[PDB]
Each structure stands twice: as C-alpha cells, then as structure tokens.
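See structure below.
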20 protein chains.
Amino acid sequence: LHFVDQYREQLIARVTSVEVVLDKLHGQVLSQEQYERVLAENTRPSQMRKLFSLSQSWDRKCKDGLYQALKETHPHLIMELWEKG
Amino acid sequence: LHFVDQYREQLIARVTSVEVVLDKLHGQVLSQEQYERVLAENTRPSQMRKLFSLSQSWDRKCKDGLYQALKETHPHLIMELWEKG
Amino acid sequence: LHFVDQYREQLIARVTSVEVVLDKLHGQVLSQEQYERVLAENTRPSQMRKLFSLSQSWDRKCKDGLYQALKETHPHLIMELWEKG
Amino acid sequence: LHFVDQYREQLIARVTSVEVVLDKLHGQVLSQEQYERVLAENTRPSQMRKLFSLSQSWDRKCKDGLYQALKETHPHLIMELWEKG
Amino acid sequence: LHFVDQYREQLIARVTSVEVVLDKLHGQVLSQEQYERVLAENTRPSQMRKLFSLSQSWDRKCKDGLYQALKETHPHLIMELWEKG
Amino acid sequence: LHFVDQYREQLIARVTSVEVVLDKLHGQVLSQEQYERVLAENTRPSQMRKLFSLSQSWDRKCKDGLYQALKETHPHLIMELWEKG
Amino acid sequence: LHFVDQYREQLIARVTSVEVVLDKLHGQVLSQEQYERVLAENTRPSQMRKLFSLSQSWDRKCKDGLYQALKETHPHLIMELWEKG
Amino acid sequence: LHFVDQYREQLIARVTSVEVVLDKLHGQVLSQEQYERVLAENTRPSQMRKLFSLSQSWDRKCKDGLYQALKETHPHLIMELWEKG
Amino acid sequence: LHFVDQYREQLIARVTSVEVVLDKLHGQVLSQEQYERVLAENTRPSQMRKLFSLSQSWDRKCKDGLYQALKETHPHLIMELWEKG
Amino acid sequence: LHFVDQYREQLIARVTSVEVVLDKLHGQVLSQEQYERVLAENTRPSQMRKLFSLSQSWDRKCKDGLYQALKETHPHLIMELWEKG
Amino acid sequence: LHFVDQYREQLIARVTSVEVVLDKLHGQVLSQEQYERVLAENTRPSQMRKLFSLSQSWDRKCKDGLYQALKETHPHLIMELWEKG
Amino acid sequence: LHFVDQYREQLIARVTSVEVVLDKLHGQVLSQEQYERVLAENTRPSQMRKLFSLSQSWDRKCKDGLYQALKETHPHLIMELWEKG
Amino acid sequence: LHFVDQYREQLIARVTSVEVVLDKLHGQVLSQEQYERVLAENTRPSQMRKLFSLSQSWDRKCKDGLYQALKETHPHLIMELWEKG
Amino acid sequence: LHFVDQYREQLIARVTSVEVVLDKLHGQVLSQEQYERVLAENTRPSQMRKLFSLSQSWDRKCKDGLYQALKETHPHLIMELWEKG
Amino acid sequence: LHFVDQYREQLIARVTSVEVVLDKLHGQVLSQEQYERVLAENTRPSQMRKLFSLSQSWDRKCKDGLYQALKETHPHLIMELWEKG
Amino acid sequence: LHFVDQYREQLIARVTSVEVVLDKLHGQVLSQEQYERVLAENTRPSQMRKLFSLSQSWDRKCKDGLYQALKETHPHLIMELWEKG
Amino acid sequence: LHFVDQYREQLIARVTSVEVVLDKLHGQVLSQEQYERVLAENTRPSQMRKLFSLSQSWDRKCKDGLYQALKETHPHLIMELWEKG
Amino acid sequence: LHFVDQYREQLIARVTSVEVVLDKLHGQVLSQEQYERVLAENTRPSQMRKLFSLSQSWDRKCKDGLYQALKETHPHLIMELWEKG
Amino acid sequence: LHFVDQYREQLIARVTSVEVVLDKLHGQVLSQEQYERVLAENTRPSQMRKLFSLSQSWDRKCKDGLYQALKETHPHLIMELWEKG
Amino acid sequence: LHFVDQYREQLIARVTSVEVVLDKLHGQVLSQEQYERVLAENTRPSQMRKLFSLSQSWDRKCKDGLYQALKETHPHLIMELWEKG
C-alpha cells in the first residue's frame, strides 16, 4: 500500500487548494486532457475524486510525484496523515 | 470541537478587519496563492467564508495560529464568543 | 406535511441570502462536503434546489433547524408563507 | 404590480444617492450582511440591481419602506415616475 | 427569419452593455429566474449566448421587444447589422 | 387529444426553463424520485423528453397541472401553440 | 435480517450524499471497479440500487462497515429508521 | 434635449465658481449629503462631473433650477453656449 | 438594541466632527489600521458609514466607548436622539 | 425650516465679520477644534460654508444661539432677510 | 478524405475556443438542438468529440463551413495542420 | 484595421487624461451607464481597457468620434502613433 | 519543449501584471473573446491558468509572442527561469 | 528567506511614507503601470500589500533594491526589524 | 505603552506651536518630505494627526526625541499629562 | 532614456517652485484641466508626482519643453543632475 | 373552422371594449362606412353582432387580423376561449 | 378554517393590549356601539371573548383586518400560533 | 383613464386654494367667461365641480395643464392621490 | 436587390430635404449638369423621381454613396425602411 492509497478518503476530503497541485503535476504526470478533465469538476472533493480515478495508471514514481506536490502545498495535512498511520 | 469551528458562523459574520488577520497568517499558515485567493473575494463575510473553506487542511496548530491572529485583532469579539460558550 | 415541504417552490424562488442560512446550518445539519456542494451552484434558486435535493435525509428536527435559519434571515418571507397557508 | 416593480428599470438607472437609501433601510429591512453585500458593488446602477435582486423576499410592507426611503431622497424622480404611469 | 436570428452571432459577439438590455426585458419578457440565470454568466458573450438559449420560447412579439431593447442601447450596432443584410 | 399531447414535440423543443416547471409540479404531481430522475438529464429537450416519458401515468388532472405550470412560465410559447392549433 | 436489509427501500430512497459513503467504503469493502461501476449511475437512488445489487457478496462485517459509513454521513436518517423499527 | 445636457462638456470644463451654484442649489434641489459629496471633489471640473453624475434623478424643474443658478453666476458663459447652439 | 444601533442613520447623517471621535477611540477600541482606513474616506457620512461597518466586532463595552466619545463631542445631537426615542 | 436654513445662501454670501460671531459662539456651541477648523478657512464665505457644514449637529437651541450672534453683529443683514421672507 | 477528417484527432485535442465556432455554425449547419447538445458537454475536447459525432450527416459543403469557422477562430492551428500534411 | 485598434495597447498605456475624453464622448457615443461604468475603474489604464471592452459595438463613425476626442486631448500621443505606423 | 511550457507552473505562480501582457497579446495572438474570457478570471494565477488553457492552439510563433510579452513586462522573472533551467 | 519576506507583515503595517519608496523603485524595478496601480490604493497598508502582491516576480536583486529603498526612507524601522530577527 | 501613545489624543488636541517641534525634529527624525507633508496640513490638530500617522515607523529613540521636543516647547502641557497619568 | 526620466526621483524631490514651471508649460504642453489638476495637489513633491503621472503622453518635444522650463527656474538643480550622470 | 367562428357567441357576449378593436381594424380591414355602421349600434353585444354580420366577406387573413386585435385588447378572454376548446 | 378561529382560545388567553387592536379596527370593521360594548368588559380575556362573540357577522375580509391588527400589535404571539399550527 | 378623472371626487373634496389654479389656467385653457363662471360658485367644492363640468371639452393636453397647476399648488394632495392609486 | 431600389417608392415619397443630399452627392457621384437638372424639378417627390431616373448608370458604389447621404440626412426614415424590410 502507498501513502496516497492509504489515506485516499482523507486526501479527497481535506485537500483544498487542488489547482496548484494539478499545475505542479501537469506535464510531468498529467496529460493536458486529463488535467483539464479533472479541473472541469465543480467541487474540490469531486476534483480530487476524479484525480484519484485517473491515478490507476500511475506507477509508484507518479504516486511519489503527487505526494511531493501535496507535501509542498499542504504540509500540515501530510503531518496529520502520518500521525494517523 | 475547536473554538473557530464552534463559532464558525459568528466569526464569518462579525469579523471585519480580515486583511490584517490574513497578513498575520500569510507565510506561517497561508500560502501566497491561498492568501490572494481568499483576498480576491469582495465582501468581508465572503472573505471569511473562503478562509474557512481553506481551513479544512489546517491542523490544530494552524487553528491555534488563526485564533491568535483573531484574539490580537478583535479581542472584544473573542470575549463575546467565550461568553456565549 | 412540513412548512418547508409545503412552500418548497416558494422558498426556492424567493429566498435570496442563501449563504447565511447555509452557514447557520453548516456543522449542525450540513456536512462540510454537502455545504460546499450546495454552495457550488451558480444561481440562488439553484442553490436552494440543491439544498432541497439534500433535504431528503433530514429528520423533522433538521427541517426545524432549517426553519429556524430561514425565520431568522427572512422573517418577512416566512410571514408571507404563513399567510398563504 | 407595485411602484418599485413597475419602474424597476427606471429606479435602477436614475437613482444616484443609493448609500443614503440603504442606510435608511438598514436594520428595519436590510440585514447587515445584505446591506454590505449590496454596498460592495462598484457602480450605482449595479448597487441598485443587487438591491433589486435582494428584493425578492420583501413583503409589500418592505417595498413600502423602500418607497418611503426613495420618496425622501429623490422626490423629483418619484414625481417623474408617477407622471409616466 | 428574424433580425435577431439573422445576426445571432453578431449580437453575441458585439453586444457589450447586456445588463441594461436585460433590465429593459425583465418583467415584460424575462422571468426573474431566467433573468438572474442569464445574468449569472461571467462574460458578456456568455450572457448573450444564455439569453439566446432562452430565446427559443419567445414569440415574434418578444423578439420585437428584444430588438427594441437593443436598438435603444446600441443604435450603432443595429445600423451595422442592417448594412450587412 | 390533450394540449400537451398535441404539441408534444413543440413543448420538447421550445421549452427552456424546465427546472421551474418541475419545481411547480414537484409534490403535487411529481414524486421526489421522478423529479430528480427527470432533472438528472443533461439537456433541456432531454429533460422534457424524460418528463413526457413520465407523463404516461398522469390523468387529465395532472396534464392540466402541467399545462398550468407551462402557461405560467412561458405564456408566449402557449400562445404560439394555440395559434398553431 | 440486518438493518440495511430491513430498510433497504428507505436507504435507497432517502440517502443523498452517496459519494462520501462510497469513498468511506472504497478499499476496505468496495473494489475500485465496483466503486466506479456504482458511481457510474446517474441518479442517487440508482447509485444506491447498484450498491445494493453489489451487496449480495458482503458478509455481516461488510454490512456493518456500510452501516458505520451511513451512521457517520446521515445520523438523522439512521434515527428515523430505528424509530420505524 | 435640455440646455445643461446639450453643453454638458462645456459646463464641466468652463464653469469655475461652483461652490456658489451649489449653495444656490442646496436645499431646493441638492440634499445635504449630495451637496457635501459633490463638494468633496478636489478640482472644479471634478466637482461639476460629480454634480452631473448626481443630475440623473433631477426632473426638468431641477434642471431649470440649475440653469437659473448658472445664468446668475456666469451670464457670459451662458451667452457663449447659446451662441454655439 | 443599543443607542448607536437605534439611531445608526441619524449618527451617520448628523455627526460632523468625526476625526475627534476617532482620536478618542483610537488605541482603546480602534486599531491603527482600522482608524486610518475609516479616516481614508472622503466625506464625513462616508467616514461614519465605514466606522459603522467596523462596529460589527465591537462588544457592548466598545459601543459604550463610542457613545462616550459622541456624548463628549456632540452633546446636542445626543439630546436630539434621546428626545426622538 | 429655521431662519438660518432659510437664508443659508444669503448668510454665506453677505456675512462679513465672521470672527466675532465665532468668538460669540465659541465655548457655548462651538468646540475649540471646530472653532479653529472653521477659522482656518481663507475667505469669509468659505468660513461661513464650513460653519454651515458644522451646523448639522446643532439643535434648535444652537441655531438660536447662532441667530443671536448674527443679530448682534449684523442687525441690518437680519432685517434684509426678514424683509425677503 | 477531407481536412477535418484528416486531422480529426488534432482538432479534437487542440481546439480551445469551441463556443465561437459553434455560434458561427449554428443556424447555417447546426440545428438548435444539436448545437445545445454539443454545448452541453463539460470539457472542450468532449465538445469537439460530440461535434464530430454530429458531423456524420454533413455534406462536403458543411465540412467546408466548419473549416471556414476554424480557419477564422484558430488560423495558427490550421497552419500547423497544413504543415503536418 | 482602424487607428484605435492598431495602437490599442499604446492608447491603453499612454493615455492619461481619460475623464476629458469620456466627457467628450458622453451622450454622442457613450451612454450614461456605460460612461459611469468605465469611469468606475480605479487606474487610467484600467479605464482605457474598460473603454476598449465597450468599443466592440461602436461603428466606424464612433471610432472616428473617439479618435477626434483623443486628437484634441493628446495631439502629441497621436503624432507618436502615426510615426510608429 | 518550449520555455513557456517548461516553467508553466512558475509563470502561473509568479506572474503578477497579467493585464499588460494580455493587452500586448490582444489582436496579434488573442481574439477579443478569448482575451475577455481570460480577463474574466478573478485571481492572477487563475488568469494565467486560463491563458495557458487557451495556449493549446498557439503555434511556436505565438508562444514566442507570449515570451516577448513576458520578457518585456517581467525581465527579472525571465532571468530567474533561465537560471533554473 | 529574505528580509522583506521575513518581516512582510511588519513592513506592511509600519511603513508610512510609501510614495517615496515607490518613486525610488519606479523605473529600475517598478513599471509605470505597476507603479500607478500600487499607488491607486487608498491606505498606506493597502499600498504596501499591493506592492507585496507585485513582488512575486522580483528576483533577489529587486528585493535588494526595495531593501535599499526602505533602509534609506525608514532607517529606524529597519533597525527594529533586525533587532526582532 | 509610551508617553506619546498614552496621551495621543491629548497631544493632538492641546499642542499649539507645532512648527517649532517639527523644526526640532526635522533632520534627526523627520525626513524633508515627511516634514513638509505634515506641515502641509491646515489646522494644528490636523498637523499633529499627520505627525502621529507618520510616527508608526519611529523606534523608542524617536519617540523619545519627540518627547524632548515637546517638553522643551510646552513644559506645562507635559506637566498636565504626567498629572493625569 | 531622457534627462527627466533619468532623474525622475531627483526632480520630484528637489524641485520647489513648481507653479512657475507649470505656468511656463501651461498652454504649450499642459491643458488647462491637466494644469489645474496637477496644481490641485497639496505638497510640491505631490505636484511633481502628478506632473510625472501626466508626462506619459508627452513626446520627446514636450519632455524638452519641460527641461527648458526647469533649466530656467532651477539652473543649479540641473547642474547637480548633470554632474550625477 | 376558425377561432372567431368557433366562439362566435362567446366573443359577442364577453367582448367589452369594442371601439378599440374597431379602431385597430379600421382602414386595414373595415371600410369607413362599415366601421361607422357597426359603431352606430347601441349596446356592445349589438356592436359585436353587427361586426360578425359584416365578417362574412372577410378572408382568412382578415379573420386573423381581428384575432390579432382581440388578443391585444383582451388577452384573458382569448385564454378563456382556448381553454374551452 | 381561518387563523383567528383556529387559535380562538389562544388569542382570547394571550392577547393583552386589546385597546390598540380595537382602535385599529374601529370604523373600518367595528361600529362605535360594538367598539364601546366590547371595551366595556372588565378583563382583557373578557374583552377578547366579547370581540369574538361580535365576530360572527364578519366576512373573511374582516377576519383578515383583525389578523392585520393582531400581527401589528403582537408579532410574537402570531409567530407562536403559526408554529403551533 | 387620466389622473384628474381617476381622483375626480378626491380633487373636488380636498382642493382648497382653487382661485390660484384658475388664474394659472386662465388664458391658456380657461376662457374669461368660463373662468368667471366657475369662479362665481360659492363653495370651493362647488367651484371644483363646476370646473369639472367644464372639463369635458378639454383634450389630454389641457388635463395635463390642470395637473401641472394642481401639482404646483398642492404637491401634498398630489402625493396622497398617487399613493392611493 | 439594393436598399434604394427596394424602397424606391418610399424614398421618393418621404424624403424631404433633398437639396442637402444632392450637395452631398454633387461632385463625387452627380455631375454638375445632372445635379442642376434634378434640382430644376419643382416638387421634392419630382426631384427624387428625377434623381432615380438618373440612378440607372450608378454602380453599387454610387448607390452606397447615396445611401450614406440619406442615412446622414434622415436617420429616422432609414430606420423605418429597415423595419419594413
């Protein structure tokens, strides 16, 4: 199990600034079409859910990329998750 | 339950000088992008509401930071809330 | 039949300041996700409609909570509805 | 039909000193949040338009209140409207 | 074919002050809900497009009303369209 | 033959503000589940088509209810249909 | 008989925020494919119905998991069901 | 068209002693708040511009009042404008 | 209801020497930033209005402070208000 | 209407020895700060105008005080005004 | 083979401002219902894909119309495609 | 291409006294509402940008009017632009 | 890879004066509708993001145009990016 | 971290003579448009905040320039900040 | 708290010979521009208020300098303040 | 770069007799409205700053005119600037 | 069958303002002599009856004209008739 | 059933200020003799009872009049009754 | 219907100073003989009644003249009538 | 078909100021001899008829010239014709 898959629900619920993470991911991991498609969702939890629906293909490296993106944007949330573990 | 979550509605309604609290929070707790995004709202209640929409990620420590910021700016409001409790 | 269900259409049409009622309801009755989801709608009638789509689960107590929220925000509208009854 | 609804466009276009009418209305008819929200608009016609968007809830009594506020501030405009009728 | 349907694209592109036309139309032709819904769009072309999406129901009389509203607000644009014809 | 069945295609094509009619119908004629199900359609013509697929059960009284709802929302369209008759 | 099987119809009808419950269930009880498949349904009652069609395999433990998920999301609905019992 | 609206730009540019005209207008046509607000502008052209922004409400009678005020203060300017006509 | 909230409009309209009241309030009740911000307004009624927009946070004690400040500066106005009561 | 408000313009224009009236008013009606502030104006009409801008707060008693001050200083002007009445 | 069919994938991927092209096409080539249906899609690539799903009926003339619409909106993209050829 | 459209950016950047040009344009080309709306912008470049956003409707004649207004106010800037051409 | 695509995230985050770049781009590269649409976004990062969503169509030449626009407005940022490379 | 970013809040709060620093910065670091835009703010803290919103692009060299500007204008404030460090 | 901040209002009200204190402060504490700017105010209380608006930057040493300047110019006022303490 | 743009800050700071330069410039380079507007500023540095804000339009010839005006009024300052160069 | 012939009796009985319809019809459909002759009848039903006696000659176009005239004058009656149909 | 007849007992018991309601009703609904006769009762409940004994004749309009009178005098009681309903 | 014909009875009853209105009307609308004849009546209501008996001939223009005369003489009565409308 | 040829009869009948249009046309389109010859006619319709008899030679460009001349002289007539179209 990964970190992102462990607290999948937690990330979906409590991640707020999703646009920044997407922009961090865009190009390196997220195709333009996938990026816009996930961006097209209305609510932030919905955006996260679509992101996670698009995470199936990703290898361990890409999950690491997303983790890097999240650690940068929301260090506190990441701390909360590690504490929960 | 926290103090900020307890009187969420009260803070949203009756907090006025929001820019100062944001500047207090900026850097320590609020990213530049989140700070500007919350600042971009027109009305003060709207600014507070966006701030609270951005508060999901925050850990207990960050809620404490915000409490410190509010106690400094509006001691009287804080007193009113404690009395209500 | 309730009061909110009686004049469902009337509330949807003629309620304007919906954000305040939501903030009153948030936490006590409305989950963060449901609150944001209903807030994500563009027009006020649309926001009300989503709110009413989310009202199915609510017990009599929660309908009472919403009634309290509306009576506080729009006493005049509430008076109009009672007169119609 | 009311007087305010009859010449809705006329009031939106030709009412200038809107702040005074709002202050007259504030408390009695306009909540603090609604008052600030309508005040937050840039142009006077925009302020009027927001005011009219917030007028849906108002009962006949509140429309009368607004009429009183306008008759006091702009007697001449009121005369023009009656003549048009 | 009408005038509004003839230069549908032209009106969508080159009409700027749309709020005034809406206020002219509101009540007589546009319901409060339709009026707000069309107003809820961000860009002026988008507002026009929504207006035209709402124009399907309108009879010849209502298209005439809209034409009157546009001729008043933008006489020059109307002249350009007639010249194009 | 009814009025709604006569110009079934016309109503499906040229009715735009469908949400309002549904809200008018909801409770009195449309069950919550049927209401949401018809609302779940993407395009307005699709919403109308689903509404008409759900109209089979309706008695003359319910068709009258729908007619009332449409006459209120789109008087002009109703006029066009009567003229066509 | 279980609680979920007792008020199967009630849960199908009156559960609204289904996405959250699914996210709570995903991983622990719901496979990714089953989760997406149930999510692919249009209406919330349809989503619930598919969820219940997928509940056949579940052991008592998994029904308990779902109950936990529902009690968290919709405490009021759960109360209504117990009262009905 | 009026005289004041005809040479609106001319009056804005070439009227100098604006305070006297305001004092002539104050009470009869200009509310205390409007009077001070127009007086609060720095430059004379700015004062005139604000005055003209406040002239929308005025009826023909009030435009006549302003004309009287200007004819008294600046007979020469009035002569220049009539000659231009 | 307070005294300041009772005659909110009256204070906004008829208070003139606002700078002195602010200086009386500065430090004890008004932060430096709030003080300057309210001072930055052009007209005295505007200054009062901003002051009242900043009065939301204030507790009963602070409203009393403002009352003290006003009673000192404008005893006559205070008398007029009490008589009105 | 008062006497001072009736011939406001007349007093502003034709009162010359303003310092004496101020000294008569100082203490009883005019605060030291208001007195100096009105005195700080350059021209006599400007001094009068500032005095009248400061007259909003004054009760009937204070307007009477000012009238007494003017009757003493300029009996002839007072006679002219009564004749005009 | 046509130009639009040649670079079907390219147009679907890299066309951005799709609304304008639709408005250009609406009436001449696209029925109101087809226009709205293609507009109802969320993402721009999805809108293009629906447009291409609706392009089966179109004759060479209509494909030419679409080409004209695209050449006007995105000359650069058209250049890229010709270069690829 | 016009002159105003040619050096659109140049006019936006280097035009300073915008109020005068607006007053020149007001009535003949700019509606009262459009005039105030463009005036409501804070910075001069912003005012110009709004003016240019409102220039879409204008016919060649109105662009000529604006050119006349600019040539009068800023002959030097006009010379610079012609030299650039 | 281009320069703009390389530091896409960096440009989105750290570009501030976006209006000027747009005005530089408008006409040559950005259509009026695209220009207004990107301008309609609230925050500067959002404006940049929309700009980048609209950059898909652009050929190498247009990316060069944007680079020119950015180098002119923010030479320092451009230097930072080259150093990062 | 820089010095300006360290005490961002402190500089925003306690810097007073901002115009001089801007004039020092104008040309070398601040574009004319950015300079005017930051100058357009009402209050000094607001001016500083806008300045800091415009500081994102700036390289280390430009932050040094601003530091030089501040050290010259307010040596004492700079001393206070170093002591705090 | 300092002495100057303690009796801020008292100093603003009752300090008269302000020019001398400024000249004492000029060079050592007050920049030429700040000195002239504070001198540019009309009334002495206004001059003091501007001085205090410029006192934010000052360190304890500079507040001491101002205290020295005041003790020299108005020993009696200083005595009154100490007695009040 | 020009001479006036080179030492923009120096001219703003150290130019004192600004009225004379304006009178020299008035008519030839400065419109009456611009002249009064720049004159309306309180402090000399502020007057210079407004003058420089109005200098954007000026061609090389007008900058030369201003240079002539300054060389005549303040030869010594001009010498200091050349030495600095 | 036509609409006027269908509800001939209904129109004869329940049409009241007949003069207006005649004036609408006069010239286009009704000769001067026929118009006066139908007008010469005493009672409104008699006028209608004579009108219908004069309707024999009328073609479908003229019956349409009369329908237009009636729809304009008595929309409600027209609605009643359509409902009866 | 009416509102007054529904809570007849409640109104009889809990209405206190009866004289005011009578004065409101006198003339419009209550004859002088009936008014005095109901007033002649000793206790307030007795007065109400006599009022209700005199309410038999009243039409729906008069019951509405009484409701208006009560809503004005005792809004709180009216709220209690609606809640009971 | 006109305004004078609407409240014919009201004008007859509540108009008092009738001679002034007649003098205003005499010459323009009222012949010398008609003027004296209406003046010959004893009571003011009788004078009004005769005036109204003489109003049959008057065209819309003359009814407007009378309205002007009444609005000037009795603005309050005119206000009462408009409110009644 | 052209515009002038479409409403040939309308222009002949309803154009009044023909001399001005001729003067506009003279030189550019109308030879001196043709101009005088058309001018030699007595009545305005006759002048128009001769003008139209002389219009046979004119190319599309010259018909455009005449249209320009007419639009300038009689904008209202041109509007009437477009409406007729």
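The numbering of chain J matches Swiss-Prot: 1379-1463, in order.
Each residue, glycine too, has its Cβ placed from N, Cα and C.
Under DSSP, J:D1383 (mutagenesis position) is assigned to a helix (H, G or I) in the three-state scheme. What Swiss-Prot says about the mutagenesis result for J:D1383 to R is this: Abolished formation of an inflammasome filament together with PYCARD/ASC.
Sequence-distant contacts of J:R1386 (mutagenesis position), defined by Cβ-Cβ distance under 8 angstroms and a gap of at least six in the same chain, are J:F1430. In Swiss-Prot, a published mutagenesis experiment is listed as J:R1386 to D, annotated Abolished formation of an inflammasome filament together with PYCARD/ASC.
Recorded in Swiss-Prot as a mutagenesis result, J:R1392 to E carries the remark: Impaired ability to induce programmed cell death. Sequence-distant neighbours of J:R1392 (mutagenesis position): residues of the same chain at least 6 apart with a C-beta under 8 Å from its C-beta are J:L1455, J:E1458.
Record note (Swiss-Prot) on the mutagenesis of J:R1427 to E: Impaired ability to induce programmed cell death. Taking Cβ-Cβ distances under 8 Å and a sequence gap of 6 or more within the same chain, the neighbours of J:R1427 (mutagenesis position) are J:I1390, J:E1419. Reduced to three states, the DSSP call for J:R1427 (mutagenesis position) is helix.
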Residues satisfying Cβ distance under 8 Å from J:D1383 (mutagenesis position), sequence separation of at least 6:
J:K1441
Candidates from J:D1383, J:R1386, J:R1392, J:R1427 close to chain D, where mutagenesis positions are judged by Cβ under 8 Å:
none
May I ask you to pick out the mutagenesis positions among J:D1383, J:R1386, J:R1392 with a CB closer than 8 angstroms to chain H's CB atoms, ordered by sequence, or 'none' if no residue qualifies?
J:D1383, J:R1386
